[PDB]
Each structure stands twice: as C-alpha cells, then as structure tokens.
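Read through the structure below, which is laid out as structure tokens, and then see the notes.
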Amino acid sequence: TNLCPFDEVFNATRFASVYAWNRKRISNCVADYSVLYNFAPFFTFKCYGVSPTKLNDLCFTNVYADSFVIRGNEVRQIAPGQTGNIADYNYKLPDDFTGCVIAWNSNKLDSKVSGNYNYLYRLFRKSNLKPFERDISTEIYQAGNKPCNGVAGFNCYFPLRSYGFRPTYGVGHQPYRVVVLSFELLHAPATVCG
Amino acid sequence: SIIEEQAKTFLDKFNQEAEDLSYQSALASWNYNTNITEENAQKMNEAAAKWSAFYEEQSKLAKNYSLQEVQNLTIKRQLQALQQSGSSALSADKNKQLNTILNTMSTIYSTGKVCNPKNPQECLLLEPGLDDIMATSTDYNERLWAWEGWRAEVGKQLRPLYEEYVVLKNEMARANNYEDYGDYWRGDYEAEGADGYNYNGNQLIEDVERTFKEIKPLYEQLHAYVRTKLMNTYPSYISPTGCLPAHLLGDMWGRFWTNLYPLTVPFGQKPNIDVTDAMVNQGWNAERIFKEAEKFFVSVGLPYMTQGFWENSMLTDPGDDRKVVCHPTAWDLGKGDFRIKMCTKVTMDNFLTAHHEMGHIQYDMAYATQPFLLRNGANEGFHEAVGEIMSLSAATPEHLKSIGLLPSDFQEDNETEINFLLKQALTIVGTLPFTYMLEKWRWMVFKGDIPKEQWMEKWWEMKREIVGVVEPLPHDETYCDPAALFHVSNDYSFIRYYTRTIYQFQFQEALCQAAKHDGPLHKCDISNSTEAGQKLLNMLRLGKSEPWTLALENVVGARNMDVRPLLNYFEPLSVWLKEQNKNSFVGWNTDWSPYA
Ligand SMILES: *[C@@H]1O[C@H](CO)[C@@H](O[C@@H]2O[C@H](CO)[C@@H](O)[C@H](O)[C@H]2NC(C)=O)[C@H](O)[C@H]1NC(C)=O
Ligand SMILES: *[C@@H]1O[C@H](CO)[C@@H](O)[C@H](O)[C@H]1NC(C)=O
Ligand SMILES: *[C@@H]1O[C@H](CO)[C@@H](O)[C@H](O)[C@H]1NC(C)=O
Ligand SMILES: [Zn+2]
C-alpha cells in the first residue's frame, strides 16, 4: 500500500548520543504497529495513555520518533515524573505523555574491547530541562565564584562525559537502544492510521 | 553551604573517572594472574601506575576543601576517605629510604636459609622445608635447632633495619595529626554520627583488654589439658606447673595449635566425618560444588549468580601450557563484574572454601549501588566474618545428609562432637592471646614506652605472663624475634584476626536465633530461613555509608563487641575439660625455664 518508514528508525546502523538525540516526523504515512513485534529481545514495551492492543484503530495527525542510547540502569528514568541524571539534563518527558517507549539490549553492536568512547552524556548544567528540548553546548561549567575563561581547572569543568562500554560489563552497564514514540492530534485532519 | 555544592560537583567527576581507571587496572591484574607471562606483567604495571598517579593528584587537589564546613555526613565521609592520603606526606629522599628499607627487609625474609649442624651440606628454606619439620617432627633437638637457627639468621639481620624503620614510620605518622604509627592503624575503627554511635581509637585498647580478660579462663583450661597431654611425648622436658616451650607448639611461631591434634585426640578410636569418597562414588565435579553453594545461598533469599560469573571465572586448573597462581580469591573488577579464581578438587575442604569465597561475592554484589568511595566493608574485620559463617553452616551433619552425602539413617554420637569442638578450639581459641600480645607489644614499641635497651626483655616476659610460653634458650639484645614473622616484616596490621573471631560468633548467634533453632549452637543450620537472610541483607547493603555501630546493631542489636556467644559455642568442651582437669594444676608460673 504505502507502509511507513519504521525500518529506518529501529534498524538504523548507528544511533545518536543522549544529549544530541534524533527526532523524526511521520508524514501522510499508513503505519502498522505489529512489524515492531516479532523482534523478541524487547526487554521493555509498556505504553502510557494508549493501550498497545487497540493501537491499530486510532488515527493521528503526526507521530514523532526519538532515538538514543543509554545505560541499562537508566531506562527507568525515561518515564513521566522521574528524577535522575538523564532526565534532568539530557532528555525529559512531560507528565501528560501520550505515547510509549521501546528498549532493547545492544551489547553485541555497541560494546568493544578497549572501550567505545563514541557515546556521550551531559553531567553538569545550571537549570533543569523544560521538557522536549535539546542542548548542544561545550561551554565550561563554572561552579565557584572565580570566573572561568574557557580553560578547565579548579572549579571549572567540561560538561560532557563519555561512556566506556565493554562486552565484559554487567547487565546494568551494557548499552540499551531506546526509541520513544509520541502521538498528537492537532486541528489538521488525522492522516496516519492502521 | 557554598562548599557542600562544590564538594558534590568535584566528587561526581572523581567518581566517573575513577570507575574507568580502577576497572582497567583490575582487568589487567586478573589477566596476569591466569596467563603468567612477561608482557602481561608489563601491562599490569602500566595499568597500575596510571591509577596511582591519578589517585595522588586527586587527593592533593581535594585537600582544598574544609571538613568543618560540610554538614552532610555522606559526602563528609567521602571527603575524609579521599583526603586521607598521608603516606606521601614526606620528602622524596625519606620516601625512597623507606621504600628501600622495606624492599631489603622483605628480601632478607624471603631469601633466608638455615643449615643442619650435623649435615653442613644440607640447608633448608622456610616454605619447602622448616615448616614441614615444625608441623610433623617429634624430636626435641631437631625442632630446637630449627627454631634457634631461624631466629639467629633472621633477627640478627633484621634488627637494625627495624630500628631505623620505626623512627621513619613515626615521622610519617606525625604529619597527619597523629602522634605515632599506632592510632594511625587504630583509625580504621573510627565512627561518627548520632549520639551513642561515635567511636575513636582510644576505646579499642579498653575493649580488647575487657574481651581478653573474659576469654582467659577457657584458654587456661585448654592450656592445662594440652600441657598434661603433651608429656607422654617428652617425659623429661615439660614441667607440670611451668609454662610450655616455644618449639613444641606445632608451628614455627605458635600462631596456631592445629597440628597438635594427633597428639591430643580425646577419643582416637573413631574418625571424623569426611565426605570425600561419597562425592567421588556419586560422580561430583567442580561445577556441582558451586551449583550446590548457589542453591544454599538462594535458599535463604539471597539473589542468584550473574550470567558473566559462570563464563568469565576460572573454576578449574586449565591443565595445559598456561601456568596460573593457585590460591582461592574472589574478585571485584567493578561495573558489575564478579569472578572467582580457585583450583577445585573433589574434597571437603574445597567444598567449604567454595561457600567462603561466595559470601564475599554476595557482600560485594550487595553494595554495588553505593558511590565509589563507600564500596567496602565496615570495620576491616567484617568481610572475613561473613565468609566464615557460611562455612560453619554448611558443615553440619544435618546439612550434609540433606543433600545426599550421608545416609538417611545416620546417627550422630557424642564423642565425635567433642573431637570436633577440640579441633575447632585448637585453631580459634588458641590464637587470641598470640594476636593480643603481638599487637600490645608493637603498639607499645611505636608509642615509646619500650626503649631499645629493653627491646627483647619485655617481649619474652609478656610471652610467659600472657600466653604462657617460655623460650628454650636465652636471647640477648641482638636478636629480633618479632621480626621473624611475615606480618611484622611486611607492614600488615595484626588486629583484624581478633575482631573477626569476636564478630563471627555474634553474627552466627543472631542468625540462629532468627531461624528458630533449638539445641546447641554448634549444630545450627540457617538453610531455608528467609528471616535470617533478610537481616543479613539489611546489614550488607551499606558498606562504609554508615558507622559500623549501626551495621552491627542491624544484626545483633548491640553497639559493641561481646564475648558471650563465643563462650556459649564451647560449653560442652568447657565442661568436659573441667571434668578432665580434676587432679591437675590449671595455671602456670613465670619462674621456670628449661635452661636454668
Ligand atoms: C530446604 O527446603 C527444601 C524444599 O523446601 C528441601 O528439599 C526437599 O527436602 C525433602 C526432605 O524433607 C526431600 O524429600 C525433597 O526431595 C527435597 N526437594 C528438593 C527439590 O530438593 C531441603 O531438604 C531443605 N533443606 C534443609 C537443610 O532442610
Ligand atoms: C596468554 O597470553 C598470550 C600472549 O600474551 C596469548 O597469545 C594467549 O592467547 C593468552 N592466553 C589466553 C588463554 O588467552
Ligand atoms: C589548594 O590551595 C589553593 C586554594 O586553597 C589552590 O589554589 C591550590 O591550587 C590548591 N593546591 C593544589 C596542590 O592544588
Ligand atoms: Zn576469605
């Protein structure tokens, strides 16, 4: 018929970092939510606002897909009303969320001996995140009263740190690929159905 | 509260970069100890050097924060742990002098040899040698010459090195607000918190004395029984009233009395329980032992073992062109990686070492969620007590017959219980005075109460006043008997063994009472008991986050060390010994020596 590009989101060869997460829009695009199944290693598939079974009859205006890779013991922070390092400085969800999240293990594809330093995450920031926005800045974090002049030193830090994924790590430390889907209904006609 | 935020921000960075460095160092060290080769050693050295340099730089940088301005105790403990790095608070020349003194002293300890007075071309080492003579031989003169030799060709060489080493250690200690290299060691036993939970290093010297004073009478009964039993072997050298010669204790230093068992069996007509033929005839391998240990641990509510544990661990000798170090160790590489290295054979002792080296992984796994500088034990002698309560539980006839290694109609007699209790006593209660005396003497010599002139006259008189052991030959002021021991000549504290032997029985009594067990405490099994596991897990979740007083209260409901469980454990043995020691002298005098 027309199908809809979920194979370029879930089966992408390379994912993004947490602080630079990709965001994709779904056009006039008949989409089915059963191709997502049959992929057994879904360690997490739980939905908010909508029921997974009756997701093949509702129609929406557009759908947003956000993809990134985080640590295993950080998946629980991708949820409304959660506090933590990831959901204060990297990715924040609103309390009125009307979509759901998918997570699965990616040890074989993202962990290598001697470390995989290509994935980064924010560690220091002044304020919170104001749900659904990104920050890409390499400015030096200032903690003390003395001003920093673009050089790292005492009480002046670089705000980006790298993951060190290795295949020998424990279950809570392998990389996990996360895809978040969001459904909204605007004034325009609903153009995505099952 | 402006410094608290700065401390938190600094500690976050320190944690993130220490995790990676520590993991790399641990991985290199593990790879060396299974694949011994030169390049593995080179990689291990390069991995350790970077971590050491990073730690030193971080501690020097963290010195810039004041502990008085920090109100949260959780981060205050981390700051105290990080800034406490007063091993390099010395000039460079003094540090290199200390390092060379340590290296040469260890070299003399390892290389030293003794020679037979009647066979000059025969000379022996310590490990493949004299230890066998002192553990097996019976001849008086042979043990005498071995003892005197080792003393002569160890102390004569290690005396001036120790004399020059003490002052350097004191100078190092008097740079971290410590008055000697004593309380510096006693500082591990320090706590801070709410009212009634504090504990400093000056309270340890009083608790130890109270504990020993309570312990003494049982040791006197055991000493009298051993002395009256060790006279059919040497019926011309042991005095009925006097002390015991040092070269007849089944060990070179008298640290343990466990080799005197064949000469001191209460009932020698019936053997002890040994399930080794049964395991062979039933087809047991190395993996079955660890499966049984895991099942025992999960029966009380503790978690399973990780998937990586079964695939990354070396549970058997490789048996090929790959030389390994054969010594049981549990490892924490970090970041959820737990492994065990052990040579496993089908024997009871391996079956118990398995259950001891997994109670270390279950503690490590327990506190994996704490920050980096809080992931340890509580009081230096807490990690070896949680490992020796599991071996105690999984050695009971009831437990052995519940897994199919004893017949279902097996009946336990009363003589084997006495044999087991006496064998346990020869190892547990027979070493406490040794530890107490050695620590007391070394604390005094660091404090300055014993000058160099009275260096050896005080040692050999505390020997016959506390332990009850007399030297066979006179010793001048040139010998250094204490230096002829591994821990004294390698800078290892010798107080954890006393505290562990006190804590293990408190833990066992609390868990047994939680499991609703009736009968003697030495026949207690905590299997199939969720309450005991819940209590123990409540204790093992903290690490160094809270003062060890809270950790101890979380199990035993007591704030400090106690002796009653230990004395309760040896009650049938005590009554049997009192019945046996009915027409004999119990104590000893200090005015007899086998050379006057
Ligand atoms: C701990 O409990 C388990 C099960 O609750 C016991 O295992 C059973 O023990 C009975 C003996 O009364 C046997 O007849 C069963 O065949 C056993 N079942 C299994 C699956 O092993 C176990 O013996 C208990 N352990 C102790 C020390 O009491
Ligand atoms: C031991 O090290 C050598 C070289 O260092 C290597 O070739 C060999 O594969 C290692 N052994 C194992 C079991 O990996
Ligand atoms: C500690 O002293 C001051 C601040 O107290 C600081 O400038 C200095 O760099 C610190 N020392 C080191 C060795 O970093
Ligand atoms: Zn141990």
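The residues of chain A that appear here are 333-526 by Swiss-Prot count, in order.
Going by what the header records, the deposited coordinates were determined by electron microscopy, 2.6 Å.
Cβ atoms here come from the backbone N, Cα and C positions, even for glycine.
Database features, via Swiss-Prot:
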- A:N343 to Q: Reduced viral infectivity (MUTAGEN)
- A:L368 to I: In strain: Omicron/XBB.1.5, Omicron/EG.5.1 (VARIANT)
- A:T376 to A: In strain: Omicron/BA.2, Omicron/BA.2.12.1, Omicron/BA.4, Omicron/BA.5, Omicron/BQ.1.1, Omicron/XBB.1.5, Omicron/EG.5.1 (VARIANT)
- A:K444 to T: In strain: Omicron/BQ.1.1 (VARIANT)
- A:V445 to P: In strain: Omicron/XBB.1.5, Omicron/EG.5.1 (VARIANT)
- A:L452 to R: Increased resistance to neutralizing antibodies. Decreases HLA binding to NF9 epitope. Increased binding affinity to human ACE2 (MUTAGEN)
- A:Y453 to F: In strain: B.1.1.298 (VARIANT)
- A:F456 to L: In strain: Omicron/EG.5.1 (VARIANT)
- A:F486 to V: In strain: Omicron/BA.4, Omicron/BA.5, Omicron/BQ.1.1 (VARIANT)
- A:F490 to S: In strain: Lambda/C.37, Omicron/BQ.1.1, Omicron/XBB.1.5, Omicron/EG.5.1 (VARIANT)
- A:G496 to S: In strain: Omicron/BA.1 (VARIANT)
- A:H519 to P: Increased resistance to human covalescent sera neutralization (MUTAGEN)
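Candidate variant positions A:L368, A:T376, A:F490 yield none lying near chain B, with Cβ-Cβ distance under 8 angstroms.
With respect to A:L452 (mutagenesis position), the closest of these recorded positions in Cα terms is A:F490, chosen from A:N343, A:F486, A:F490. Each of the variant positions A:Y453, A:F456, A:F490 was scored by the number of other CB atoms within 10 A of its CB, and the lowest score belongs to A:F490. When the neighbouring Cβ atoms lying within 10 Å are counted for each of the recorded positions (A:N343, A:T376), the highest count belongs to A:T376. For the pair formed by A:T376 (variant position) and A:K444 (variant position), distance between Cα atoms is given as 24 Å, rounded to the nearest Å. With respect to A:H519 (mutagenesis position), the closest of these variant positions in Cα terms is A:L368, chosen from A:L368, A:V445, A:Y453, A:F486, A:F490. In the three-state DSSP scheme, A:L452 (mutagenesis position) falls into the strand class. If you check the recorded positions A:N343, A:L368, A:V445, A:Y453, A:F456 against A:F490 (variant position), the ones with a Cα inside 10 Å of its Cα are A:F456. Each residue contributes its Cα atom, and for A:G496 (variant position) and A:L368 (variant position) these two points are 29 Å apart. A:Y453 (variant position) and A:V445 (variant position) are 20 Å apart (CA-CA, integer value). Across the fold, the C-alpha of A:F486 (variant position) and the C-alpha of A:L368 (variant position) stand 49 Å from each other. Counting other CB atoms no more than 10 Å from each candidate's CB, the recorded positions A:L368, A:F486, A:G496, A:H519 peak at A:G496. For A:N343 (mutagenesis position), the nearest of the variant positions by C-alpha distance turns out to be A:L368; the candidates were A:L368, A:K444, A:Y453, A:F456. Reported as a whole number, the C-alpha separation between A:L368 (variant position) and A:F456 (variant position) equals 36 Å.
For A:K444 (variant position), the same-chain residues lying six or more positions away in sequence with a CB closer than 8 A to its CB are A:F497, A:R498, A:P499.
Candidate recorded positions: A:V445, A:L452. Fewest other C-beta atoms within 10 angstroms, A:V445. Close to ligand 3, meaning a Cβ under 6 Å from one of its atoms, is not one of the variant positions A:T376, A:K444, A:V445, A:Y453, A:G496.
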